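K.L.:
The structure under discussion is supplied below as structure tokens; questions concerning it will follow.
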Amino acid sequence: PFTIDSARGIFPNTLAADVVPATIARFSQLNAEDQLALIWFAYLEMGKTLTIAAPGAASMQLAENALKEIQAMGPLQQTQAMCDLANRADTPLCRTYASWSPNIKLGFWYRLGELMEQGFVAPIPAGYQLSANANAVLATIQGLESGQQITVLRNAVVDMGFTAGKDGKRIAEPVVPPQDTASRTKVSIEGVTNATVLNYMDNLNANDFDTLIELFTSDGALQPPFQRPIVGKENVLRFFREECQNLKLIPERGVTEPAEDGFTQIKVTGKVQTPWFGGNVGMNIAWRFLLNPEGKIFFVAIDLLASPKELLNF
Ligand SMILES: CC1=C(/C=C/C(C)=C/C=C/C(C)=C/C=C/C=C(C)/C=C/C=C(C)/C=C/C2=C(C)C(=O)CCC2(C)C)C(C)(C)CCC1=O
Ligand SMILES: [Cl-]
């Protein structure tokens, strides 16, 4: 209950899917062309059983100029531009890309994948063979659960580009209006009646970020899977608005324990759906909350779990 960074250690039995950042680190070592080929390969194979939702209209508008610029290039330049993004080279295109929210980056690559499939953007060279390190990276990816697979792909996408500066422009999709109160569903969690946890889940499912933020302490933090804590209400609200629209949280069961100094620690396990895949991918998730004596959230971590065997009382 003292520091955010120490609270990271609550529920240390929870086995997170650290194969995800492991695999991203291996991927990040590869030659840029192999990075692009490997994701092409993974995207094509995954597409046989899983369809990516179309990017939103607003997103596509925001990425349109950059997409047009690539589409107007000769094939060798197209391939160079894509390599620049993978290498995190400092170029205008890479700086534009870095300014984008994850969804806009994903929609940019969704479009390029379609154009590559159609032959209008320089495809991976015909009969391309991956490097020794890259073939093994792809094999690991293809052995993972779908929820882990899509997280590897998102993390690879988000990592591309070049950030120069701390307070650079941030572009994101417009904020959706919260769901009308009448049509809202309420979660049920075995074992857990805690109103802060239930209101967390229900407000996020309603895209009601202004209500959700009011659950947190001023200094409180939210730790997304495999990322550092996001600290304080302004930064956490920013993250909700830019990155947390249209999720579906399906918490199943939890456990509630005392912590030092009148705090309460609560662990919930369940599933989450991203609007990119809807009901076709259910990620196995734990939430770990540390609530102060008044019930506000000092810390919440969201973990992608190593296997369904990590869900409580499988
Ligand atoms: C790149 C590339 C390509 C294309 C690639 C493409 C098109 C790839 C597309 C990949 C896509 C669309 C991946 C989407 C992933 C979404 C995830 C993991 C969301 C998780 C959300 C979670 C867990 C949120 C949970 C949450 C909960 C519960 C909270 O309680 C609090 C909020 C929080 C957010 C933490 C080509 C094919 C063109 C080849 C070349 C190439 O490189
Ligand atoms: Cl998402």
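We number chain A the way Swiss-Prot does; in order, the residues shown are 2-315.
When the header is checked for method, it gives X-ray crystallography, 1.4 Å.
Just so you know, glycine gets a Cβ as well, placed from its N, Cα and C.
Not my notes, these are from Swiss-Prot:
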type	residues	note
BINDING	34-44, 80-83, 107-117, 125-129, 151-161, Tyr201, 245-250, 273-284, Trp288	echinenone binding site
DOMAIN	18-169	domain 'OCP N-terminal'
MUTAGEN	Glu34 to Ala	Alters carotenoid specificity, <40% quenching, decreases stability of OCP-R, accelerates OCP-R to OCP-O reversion
MUTAGEN	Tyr44 to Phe	Acts like wild-type
MUTAGEN	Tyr44 to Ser	Cannot convert to red form (OCP-R), no NPQ. Does not bind to phycobilisomes
MUTAGEN	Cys84 to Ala	<40% quenching, decreases stability of OCP-R, accelerates OCP-R to OCP-O reversion
MUTAGEN	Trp110 to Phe	Acts like wild-type
MUTAGEN	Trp110 to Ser	Incomplete conversion to red form (OCP-R), no NPQ
MUTAGEN	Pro126 to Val	<40% quenching, decreases stability of OCP-R, accelerates OCP-R to OCP-O reversion
MUTAGEN	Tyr129 to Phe	<40% quenching, decreases stability of OCP-R, accelerates OCP-R to OCP-O reversion
MUTAGEN	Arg155 to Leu	Able to convert to red form (OCP-R), no NPQ
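Quick one: how deep are these features, and who are their neighbours?
P.N.:
Using a 10 Å radius centred on the Cβ of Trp110 (mutagenesis position) and all shown protein chains, the other Cβ atoms total 22.
Taking the Cβ of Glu34 (mutagenesis position) as centre and 10 Å as the limit, one finds 19 other Cβ atoms among all the protein chains shown.
Other Cβ atoms within 10 Å of the Cβ of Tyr44 (mutagenesis position), summed over all protein chains shown, number 16. DSSP gives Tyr44 (mutagenesis position) a helix state.
In three-state terms derived from DSSP, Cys84 (mutagenesis position) belongs to a helical segment.
Annotation for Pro126 (mutagenesis position): no same-chain Cβ neighbours under 8 Å separated by at least 6 residues are found. Taken residue by residue with DSSP, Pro126 (mutagenesis position) is part of neither helix nor strand, so it is coil.
The Cβ of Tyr129 (mutagenesis position) lies under 8 Å from the Cβ of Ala38, each of these being in the same chain and 6 or more residues away along the sequence.
The Cβ of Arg155 (mutagenesis position) has 18 neighbouring Cβ atoms from other residues within 10 Å, across all protein chains displayed.
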K.L.:
Find the one among the binding-site residues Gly108, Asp160, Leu250 whose C-alpha lies closest to that of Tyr44 (mutagenesis position).
P.N.:
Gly108
K.L.:
Fewest other CB within 10 angstroms, which one of the binding-site residues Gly108, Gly280?
P.N.:
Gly280
K.L.:
Could you state the CA-to-CA distance between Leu116 (echinenone binding site) and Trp110 (mutagenesis position) to the nearest Å?
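P.N.:
Cα-Cα distance, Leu116 (echinenone binding site) to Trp110 (mutagenesis position): 10 Å.
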